[PDB]
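In what follows, a single structure is set out as structure tokens and then discussed.
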Amino acid sequence: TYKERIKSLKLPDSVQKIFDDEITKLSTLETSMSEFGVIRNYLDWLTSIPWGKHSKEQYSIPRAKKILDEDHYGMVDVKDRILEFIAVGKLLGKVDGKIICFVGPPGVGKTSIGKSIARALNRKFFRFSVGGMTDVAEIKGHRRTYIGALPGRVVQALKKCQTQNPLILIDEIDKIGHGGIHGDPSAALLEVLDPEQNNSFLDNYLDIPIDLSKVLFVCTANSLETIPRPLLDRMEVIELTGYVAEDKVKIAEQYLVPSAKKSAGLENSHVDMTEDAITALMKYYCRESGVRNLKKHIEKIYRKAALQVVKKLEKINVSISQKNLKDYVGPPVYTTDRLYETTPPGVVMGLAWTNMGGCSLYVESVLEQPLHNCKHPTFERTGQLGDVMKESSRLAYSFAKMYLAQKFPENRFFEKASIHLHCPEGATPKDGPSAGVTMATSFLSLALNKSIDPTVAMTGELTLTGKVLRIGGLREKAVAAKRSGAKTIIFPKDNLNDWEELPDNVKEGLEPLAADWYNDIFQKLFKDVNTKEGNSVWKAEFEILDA
Amino acid sequence: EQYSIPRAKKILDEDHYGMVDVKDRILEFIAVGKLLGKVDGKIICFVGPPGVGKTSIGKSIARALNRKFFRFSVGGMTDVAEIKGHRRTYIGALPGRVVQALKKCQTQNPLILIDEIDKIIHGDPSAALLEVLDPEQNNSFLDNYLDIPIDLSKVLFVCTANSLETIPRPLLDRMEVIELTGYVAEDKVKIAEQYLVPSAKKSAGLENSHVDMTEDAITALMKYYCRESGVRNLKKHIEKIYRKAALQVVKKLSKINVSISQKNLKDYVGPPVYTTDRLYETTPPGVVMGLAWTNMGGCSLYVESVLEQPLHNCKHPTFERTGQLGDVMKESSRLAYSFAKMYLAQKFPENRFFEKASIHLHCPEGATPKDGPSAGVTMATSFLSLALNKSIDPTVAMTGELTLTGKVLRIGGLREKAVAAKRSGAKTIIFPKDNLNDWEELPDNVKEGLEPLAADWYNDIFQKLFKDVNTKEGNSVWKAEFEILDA
Amino acid sequence: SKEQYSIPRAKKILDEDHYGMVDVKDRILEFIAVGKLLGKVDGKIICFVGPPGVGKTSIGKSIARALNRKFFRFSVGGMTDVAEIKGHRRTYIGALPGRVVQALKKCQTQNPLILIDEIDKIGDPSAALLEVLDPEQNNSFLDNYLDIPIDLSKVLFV
Ligand SMILES: Nc1ncnc2c1ncn2[C@@H]1O[C@H](COP(=O)(O)OP(=O)(O)OP(=O)(O)O)[C@@H](O)[C@H]1O
Ligand SMILES: Nc1ncnc2c1ncn2[C@@H]1O[C@H](COP(=O)(O)OP(=O)(O)O)[C@@H](O)[C@H]1O
Ligand SMILES: Nc1ncnc2c1ncn2[C@@H]1O[C@H](COP(=O)(O)OP(=O)(O)O)[C@@H](O)[C@H]1O
Ligand SMILES: [Mg+2]
């Protein structure tokens, strides 16, 4: 019936023999039975895979570069990786197989670059979602001639591409279900992504195994820690980070504005957004580390502009700027210095990195009591701290007590201080030891009645001896510090190399300070303390009542 | 077909009444499609509580574009085989919704309404609706059933959802959500009198000008019997009343015109069942109102801080919490404890209330689960109210998140909170200044009768509420209470 | 061939069957009144909600007596799939009439009453139930063994 495609597809020997046996067995089969329908459905599912149809690789380095940079602006690591792949493929007859994953917060653009890479490599694209996955039924497939059986999604993807060596982009790997009964997709993904096992995939629906060696498995994920170690072992990862304010403005003006303009179908040279409007929107209306909220705001504004311009068929051109910004989106939402421009004693700024990217959290230590009544020294902490951060809080408790009792002998604050520790935004879960120093500076500040120069943000892990250890992720923290108005950033010395690899735009406007021990932080912040001014601070509060 | 803004606006205004914002969004869509030679079948999704009518906009937009309306239920499909189609060679195969729709459209650019997105063996409907609703993969159907190639970009999928949590993120990021909110009392009364009363009257086989509902009667009906923002319960009640009226007129076999007033208000179908605005006018010290948001809508929870015993014969200051507070609300309660304890010392040094007081904190209706930091300032006001022995002007509502330093932070949802405050008889609402933007997006009908108070720090709230508490009487309130236990 | 419109006789018929079930009697009274105000009883299919054992199976026969139409009891739980049981080709040796065929030949009366035995005690038969109960599809059901069109929308179920 459809032997022409079989002849033209250039099948390997064994699979061709299998298909010829199947067709010559079906030739003598009577069409009346439903078994004929089942077997022809199997042949439809079988002949769909292009066993020998593959596209032609692209050899032009400048063409690949010009395709890549026309679609995205600042993500350079992926471009370099693609250029290395292109050069390696050109240097040999044909190279394929490597699997790459992208890790970053939402809005970076790791999903959008899939099509750009597919066009740059002159190959087709497919998108694969594993977010709601909880079983292996849709990965490896089922038995052949079940009435309700559906084959695996990988062979379906191959059919949709209808050409070998495609580009299959897995949407999520960190959102894979744990897996109870009916299947555990992690093992199926392990089998699929093994570089050497790809030659013998051995799908359940088709007993003949398909060659996945030429297939390019691109990957997208948010958090690296959720992925199990077996999966991460066989896959290479590239960290796609956030964008600076100037980089966000460049990305917006270059790509987001024309994309929203053409989505609403507005003629050029009629409606445009000025630079001040975009920078004001991003700075005073949004806080996310990507450009997604900016994109939705731009699309909504351009839809409103389209509605305005259609209804008229003083000016035929619409200009969007500061003076008419609060007519398209409304009053502003957030504020850069959102808590307070100044800082009372006991409050310390700090940085954090969550699934949504970099952010700034404050740490507030207060006396849950009058000036000094207490009659019992107690330490209380609230907020969604988590186990690691609660342990960091206790360690900071002990370290601050020892540090005062060493540096300032007769400062007896912790003898009868009932301290309450809170991290604002109490509905947002927090974790990680990166605030270990941040809390240590808080209590000390609360115990010295001194501010911490609100233009200063700090991070790092603290130990009982005062040593400051490495932290997992600095560039996002630095971007968050720059966004929130901090000019001085305190990071552990171990991250100094991580500070050197930062782009010149991230480092600009931020004053580095690599602290090995906590003494460096104390000297940087508590300067005017003369060992007698910061000593006997609560002399009146102890003599009059506490005796 | 053709995109004419005025006639579409008139059609939408005739079909629905209080959907000003949704009508504006639909007009935006029509204007966007006008400048293009063909609408590219962009997918529009509606998110709102059931009962607001989001299944009715389908007909209005279909006839505004002069197109047929199609309906599709996802809650009954689990397998993808019923979507891709079945060949006619099979004896047992039956046409699915996709095949039947493709047969009976008979015209390009159809419109299909999805029953629900919150309603998800040998089949995963999530993947099926993913490939249906994926704009990039939508164009790759290429079925061999039709010799001529066909394009799936002609379908304007319309979604339906109550809570955005159920929608997965991979679906959410490629889907545009249009939010539909509830209707205030007046809006729901107009919607009823204009669409539900005539439709239910005709359904019960009753021509108009036979039985009528007075304004007071219908308002009492939608107040004491209807609480949720939708009109499902209102429609059911109207249908039941008109069925009873039809039975009565059959029994009479006929005067004919009977009026439903408030003096004899629905005594044949029972008395009021839901009532909230009769608790108590005068609010005692330590009790304060606050607003909460749930999927049902807005509500008014009280917060009562009391002494377990009179202060003159109590010791060992303890803090107790009841109600289904949860972790975040308990942490907010502890924060309010600390903030009030520090605030009295800062303002009234000689008031030693918290030194020897055992406080008990409750939220009435202790069976309903609660959560969220939106009551952070609500609790902190109670303790001071209990400490200063001062009432809190019972005609005020309060919400906001509090920190240790004493700042009010942004809260998650002010429209339903404002509606609940208005429904509860409050004439003043205290909300964070960061939420002022939301206060400027509320319909103008909500804002009358409520005096806004945007506060950054708690000092604003304290000055607004505690005006007649000077530093001479504020720090000397118990006094004689501490003249007994200190000897 | 004609419907009964006398409410009092239906009330008296329902009275002797059960002692103090007044809400269901009243509801069927408004149902009959609504049908009286219209040309034909259509728009809703009567369905009862309650714990088992209160007698929601003799109600079908009671309503049949009140409406004075023949009663037929149909078991949906005997269905396995939505494809194999919904009829057979006429040209095949395996032709077999559907359940509607024997229901109609037993009733021999327009608008016969059909009672579903168990739905909450049973691909999936939900699709078949939707196809046979939704009035939008009952106008042109066209059973495989029934060449003549059958309008199931006029047919009332319990
Ligand atoms: N450098 C850039 N140049 C052009 N467009 C960009 C750039 N960075 C981001 N974008 C755009 O911003 C939007 C957000 O990207 P996208 O949603 O693909 O990424 P993501 O949020 O990391 O992914 P996901 O939603 O799958 O987790 C896209 O429209 C993308 O094209
Ligand atoms: N303005 C209105 N005019 C007419 N009918 C309305 C209006 N608002 C709501 N309704 C009715 O309320 C019902 C709400 O149903 P809906 O909640 O959309 O269903 P679902 O929960 O499946 O989304 C609709 O059937 C509609 O008939
Ligand atoms: N007034 C009554 N007193 C006692 N039993 C009754 C009464 N009315 C009905 N029943 C019983 O209820 C039984 C059926 O109840 P129900 O559970 O609703 O139906 P089914 O058993 O078919 O689900 C009948 O067998 C009948 O004997
Ligand atoms: Mg991601």
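Quick note: numbers on chain A are straight from Swiss-Prot, i.e. 529-841, 895-1128, in order.
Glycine is no exception: its Cβ is also placed from the backbone N, Cα and C atoms.
In the three-state DSSP assignment, the secondary structure recorded for A:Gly635 (ATP binding site) is coil. Look at Swiss-Prot and you will find A:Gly632, A:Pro633, A:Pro634, A:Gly635, A:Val636, A:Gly637, A:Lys638, A:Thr639 tagged as ATP binding site.
Shown in sequence order, A:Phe630, A:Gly632, A:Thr748, A:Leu768 are the residues of the chain, 6+ apart in sequence, with a C-beta less than 8 angstroms from the C-beta of A:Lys638 (mutagenesis position). One entry in Swiss-Prot concerns the mutagenesis experiment A:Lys638 to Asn. Its note says: Abolishes ATP-binding.
The domain 'Lon proteolytic' annotation in Swiss-Prot covers A:923-1109, and the record cites sequence analysis as its basis.
Under the DSSP three-state reduction, A:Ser1015 (mutagenesis position) is assigned to coil, being neither helix nor strand. According to Swiss-Prot, the experimentally introduced change A:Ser1015 to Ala is described as follows: Abolishes peptidase activity.
Within the same chain, residues at least six positions away from A:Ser1015 (mutagenesis position) with a Cβ under 8 Å of its Cβ are A:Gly931, A:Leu932, A:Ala933, A:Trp934, A:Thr1040, A:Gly1041, A:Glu1042, A:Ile1052, A:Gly1053, A:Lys1058. Summarising the annotation, Swiss-Prot assigns active site to A:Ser1015 (among others).
What Swiss-Prot lists as active site is A:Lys1058 (among others), and the listing cites sequence analysis. Neighbours of A:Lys1058 (active site), defined as other CB atoms within 10 A of its CB across all chains, total 26. According to DSSP, A:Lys1058 (active site) sits within a helical segment.
Just so you know, the Cβ of A:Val636 (ATP binding site) picks up 26 other Cβ atoms within 10 Å once every protein chain is counted.
A Cβ within 8 Å of the Cβ centre of A:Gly632, A:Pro633, A:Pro634, A:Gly635, A:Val636, A:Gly637, A:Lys638, A:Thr639, the residues given for ATP, is found for these other residues of the same chain: A:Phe630, A:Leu768, A:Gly818, A:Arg820.
The local packing around A:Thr639 (ATP binding site), expressed as other Cβ atoms within 10 Å of its Cβ over all shown chains, amounts to 17. Proximity of the recorded positions A:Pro633, A:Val636, A:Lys638 to ligand 1, judged by a Cβ distance under 6 angstroms to any of its atoms, singles out A:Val636, A:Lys638 in sequence order.
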